Amino acid sequence: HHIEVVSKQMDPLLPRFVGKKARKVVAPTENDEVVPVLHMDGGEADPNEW
Amino acid sequence: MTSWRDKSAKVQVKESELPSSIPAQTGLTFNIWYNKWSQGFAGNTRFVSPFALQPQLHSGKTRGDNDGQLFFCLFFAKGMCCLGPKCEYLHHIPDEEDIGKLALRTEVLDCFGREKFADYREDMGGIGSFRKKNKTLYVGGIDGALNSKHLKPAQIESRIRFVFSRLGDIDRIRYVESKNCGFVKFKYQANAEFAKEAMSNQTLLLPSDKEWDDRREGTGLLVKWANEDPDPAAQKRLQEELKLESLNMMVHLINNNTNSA
Amino acid sequence: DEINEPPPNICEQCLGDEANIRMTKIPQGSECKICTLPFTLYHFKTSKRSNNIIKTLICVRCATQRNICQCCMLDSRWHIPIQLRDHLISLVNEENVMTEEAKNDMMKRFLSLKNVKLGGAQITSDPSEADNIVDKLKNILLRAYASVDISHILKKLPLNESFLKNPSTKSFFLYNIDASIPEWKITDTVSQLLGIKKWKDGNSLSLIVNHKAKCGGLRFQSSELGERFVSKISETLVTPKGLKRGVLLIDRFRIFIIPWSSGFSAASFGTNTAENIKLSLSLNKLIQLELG
Amino acid sequence: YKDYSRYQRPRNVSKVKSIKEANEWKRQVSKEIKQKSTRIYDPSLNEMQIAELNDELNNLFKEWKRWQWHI
Amino acid sequence: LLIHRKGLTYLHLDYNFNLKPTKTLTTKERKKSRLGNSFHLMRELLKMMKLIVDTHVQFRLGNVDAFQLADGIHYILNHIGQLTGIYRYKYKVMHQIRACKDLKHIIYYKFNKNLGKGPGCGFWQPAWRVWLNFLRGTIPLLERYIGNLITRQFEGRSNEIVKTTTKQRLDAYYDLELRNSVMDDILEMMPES
Amino acid sequence: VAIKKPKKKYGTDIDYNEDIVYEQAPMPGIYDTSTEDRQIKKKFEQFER
Amino acid sequence: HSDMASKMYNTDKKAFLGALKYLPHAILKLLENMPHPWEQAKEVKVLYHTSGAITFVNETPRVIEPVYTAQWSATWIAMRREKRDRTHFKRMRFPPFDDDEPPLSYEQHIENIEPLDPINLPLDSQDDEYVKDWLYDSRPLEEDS
RNA sequence: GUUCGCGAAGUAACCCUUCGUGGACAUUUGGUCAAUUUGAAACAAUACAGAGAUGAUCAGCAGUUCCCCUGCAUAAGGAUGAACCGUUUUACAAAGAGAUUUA
Ligand SMILES: O=P(O)(O)O[C@H]1[C@H](OP(=O)(O)O)[C@@H](OP(=O)(O)O)[C@H](OP(=O)(O)O)[C@@H](OP(=O)(O)O)[C@H]1OP(=O)(O)O
Ligand SMILES: [Mg+2]
Ligand SMILES: [Mg+2]
Ligand SMILES: [Mg+2]
Ligand SMILES: [Mg+2]
Ligand SMILES: [Mg+2]
Ligand SMILES: [Zn+2]
Ligand SMILES: [Zn+2]
Ligand SMILES: [Zn+2]
């Protein structure tokens, strides 16, 4: 099948983008790989201060 | 053929005889966008359908038969189609030849052409889901249908067996007195969708009863989609037929791989 | 990405037989049936002179995750529904594969935007992983109430009369009907026997089967059909007292008949479901008394 | 219209009218039956209060008998 | 159709385009039934048009003389600030009302030379230009206002509304900055954990 | 008589009981958790029984 | 589309709201095309929705500037004369209709009636010979090539 | 149906009428959509609850939220718009004593 794709001449009074509403979505995070958090070192002595 | 193909379909309701588009007034002002009544309370909103299908009477050839229409007239089922033989959709009980035409189409939408939805409605009413090939109807609200006649518990099933037998081939009919409700299972889904809209808001009166003049005053019965059958005497029949359906599909599917190779 | 969007997934049998098909694109048409979120509605017609618009009901992401077309929502390979697909794979891997779907709107949207496949959509869309499972289907084919007062009712059931030619009756009494064997299947078997096919037009026969009492009755109009129903049944069983009973023969089942000689009618098998079960239990013995 | 959610009982049961009308007055008892039945089992601890509320229940339940009696 | 889609059915439009409540309202109604400056200015604009078309109707029916008709349009266009009440939704139109009152002075002492103080004047052409130019300037304004309103009716309003700073929330935002900068410079000088 | 659910305050209110809420599945690992899933499901169906 | 309560009207109900943004444009094309005092009726060319949402007056009024100045000069003199000789001039009442009654249909209550005389000056026969044929036409000299 | 041909018949005398027969002209509408209950407006009303920081009464700004409403609005209102006011246990070790086990 070879398909001819055209556009509909819409009524300029009926709203364009009929399925379009102001809806809120939460998005999943796609993680395939873990980024290693590449710090360095194990000083660390704590003078009880701070 | 002799009952259906011989004659043409008849005008059920005259176009002046059709009901008014506004509903019965259950509010203070009419709402124009949403065609309902607004202020005050909301009452009941259910009434007995004034019109009913006489299937061996109203069936006949229509305009959709010559066009090769796939879908049945929604208001043929309600007994309300005013176009008669001039109507674009079909006017007859679905048959094996007819559902064979709907076979690629029935998966996502009903026999009336309305699109099925993802999940069922909360009260199991309406069109139905494409996720489950439901062939069983919950016949409920029988007291308001009968106009509060008592009768017995098995005569009620006798009314159910006579009415739904005209609307297609039946798998089984079960009536439960303690739950005052019936479960009708059909051979095909398309009959079940057809009989659902045919028997919504109807009455099981049979004019040999004395309340036949007051058939309109009642509430009308609810035909809705059935849930699963919870007894294991039926549960074991479900996976038995699901097994036979799977064996009938695998034979068809290895022939696809036979041709694919 | 609103400017880089996949082509729609549609079946071959959705598109039909013709070569060129004029399809209409609407960039934000309807919202998805599954994920309730908008998409590009394509719709088209098979021929030019058809009368049915075939719309795409679900978005491409919900069609990808299930590996189904957007129009008829059948699987892209094997062309079977999703519920039957995930049941066929579960017979192969011996574990349940199942695409589960949200009932909540914020989780119908959430489950679509992830890039996984669902259910059997890992098995299908891999032609290698599909074809070997078809071979694994092939080896499966190589295997190939004592307190009730029921005495008011059994007086009306015949249970004591013979199936001969000589009584000229309208109705009959069907017992030994299993909880399977649907109501249409018995009516087709009788109509196949008489050649009175499309019987529902003329209403030649009316049949009532309880499926709880394991009993039924079929009623004929025009009593001359009764002798045709008798003469077209050859196999009978004689109880060792006498009283021969014809057998109706649906596949692998056996149903016994007696000329009822009246119009039994609904409530003849019973008036309550707890009462109906004991009628099946009451015959269990008589079937064993008829055979053995 | 006219709601039945506005007015009183009305006091005498025999003076009420046709059966499709007293049906809605009857359910106009049953809701307060349902509401104050849920108000029985509450652990809210006021034993004097739930005693007078128990008497109101017995009063309304006797009315519910009377509306059924008229029908 | 707009009022009934918003759910307001206790607001009555008469056929002379006045919006009046049918009953005394709870405050949850009065918060729901605030129609903005777009709807009312659109309603006052149709009211002016209905007011002019009806005078041409009453001439056409034979009820009005042709000289009374010309005075009728000349009475309308000088007194739209009195007959309609469009001024409250855009007070900028008081410029046009001053224009239609000024032309009225210019026309009359030319017109009412030597014939008294009757109401006979009907030279409505200059005041007709002023409202025709005002309609020119508030085509694009009202297309924007009502284009936002109906797309808010058909799609809801945006979840992503971000509040710009103004005079009222200046010190409040100055706090949220000042908290965050001291958060960073101390969480960077802690030891660890 | 079944327990009534709480009424939805807004349109997209979530029945948390109805589904895995925001199912962040764990990342696919190598050590083959195949027998372990069978034993939780057998234990979890045992707990519901 | 007088009383639209059927289910078929659902798209057309949307169309009326969607045409509301265009409605100040239609008012501009209506008030600029308003008939001037000399003419009884004026036939304008309109563009309408097939669902009948809005009706735009699809014309712009072109006039000849010396012709238009004389036409209003003639009606200036006519109203200046009419105000002088009338004993009492009755200004019409505003608003012209009751707000309770709907705007009356054109084809039943207006189309059948004869219009009325327009505000045409007496006109000289000798001094104004060249212009008296066509001065009060709706479009003056419209077909004079 | 028009228009160009060709043929036959009659009136004709090459024109008119009739019906046979080639051409040419003109070429695939509409639907995302079917007409009351069962595919989804809301609000009023009954009843109950009674109102941020406080001892007490009164101005408010914000902030976070998979809550939004009105408004043309990125202005501003919506009770400071609302919700918040609860639940609360392990990166856990080092050192020093009396009962009890082990084998
Ligand atoms: O303030 P005044 O000296 O009394 O002037 C009035 C006043 O003038 P404006 O029309 O400019 O306002 C009248 O207007 P109202 O405020 O009373 O409506 C107007 O009445 P008309 O519009 O009916 O003409 C009338 O004009 P006239 O006398 O021509 O009727 C005119 O008085 P003078 O024109 O005599 O100065
Ligand atoms: Mg403030
Ligand atoms: Mg605020
Ligand atoms: Mg305030
Ligand atoms: Mg706040
Ligand atoms: Mg305050
Ligand atoms: Zn029809
Ligand atoms: Zn989707
Ligand atoms: Zn498909």
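Here the Cβ of each residue, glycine as well, is placed from N, Cα and C on the backbone.
In the three-state DSSP scheme, B:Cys73 (mutagenesis position) falls into the coil class. Long-range C-beta contacts of B:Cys73 (mutagenesis position), restricted to its own chain and to partners at least six residues apart, with a cutoff below 8 Å, comprise B:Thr62, B:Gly64, B:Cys81, B:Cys87, B:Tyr89, B:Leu90, B:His91, B:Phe112. B:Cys73 to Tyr appears in Swiss-Prot as a published mutagenesis result, with the remark: Inhibits cell growth.
In three-state terms derived from DSSP, B:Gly79 (mutagenesis position) belongs to neither a helical nor a strand segment and is classed as coil. Long-range C-beta contacts of B:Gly79 (mutagenesis position), restricted to its own chain and to partners at least six residues apart, with a cutoff below 8 Å, comprise B:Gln12, B:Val13, B:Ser49, B:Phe51, B:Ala52, B:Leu53, B:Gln54, B:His58. Under the heading of mutagenesis, Swiss-Prot lists B:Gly79 to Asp and annotates it as follows: No effect. Synthetic lethal when associated with CLF1 lacking a TPR domain.
For the published mutagenesis B:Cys87 to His, Swiss-Prot gives the following note: Inhibits cell growth.
Feature annotation from Swiss-Prot assigns domain 'RRM' to B:135-228; the stated evidence is sequence analysis.
One entry in Swiss-Prot concerns the mutagenesis experiment B:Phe186 to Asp. Its note says: Inhibits cell growth. In the three-state DSSP scheme, B:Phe186 (mutagenesis position) falls into the strand class. Within the same chain, residues at least 6 positions away in sequence whose Cβ sits under 8 Å from that of B:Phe186 (mutagenesis position) are B:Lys135, B:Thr136, B:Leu137, B:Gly168, B:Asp169, B:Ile170, B:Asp171, B:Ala192, B:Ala195.
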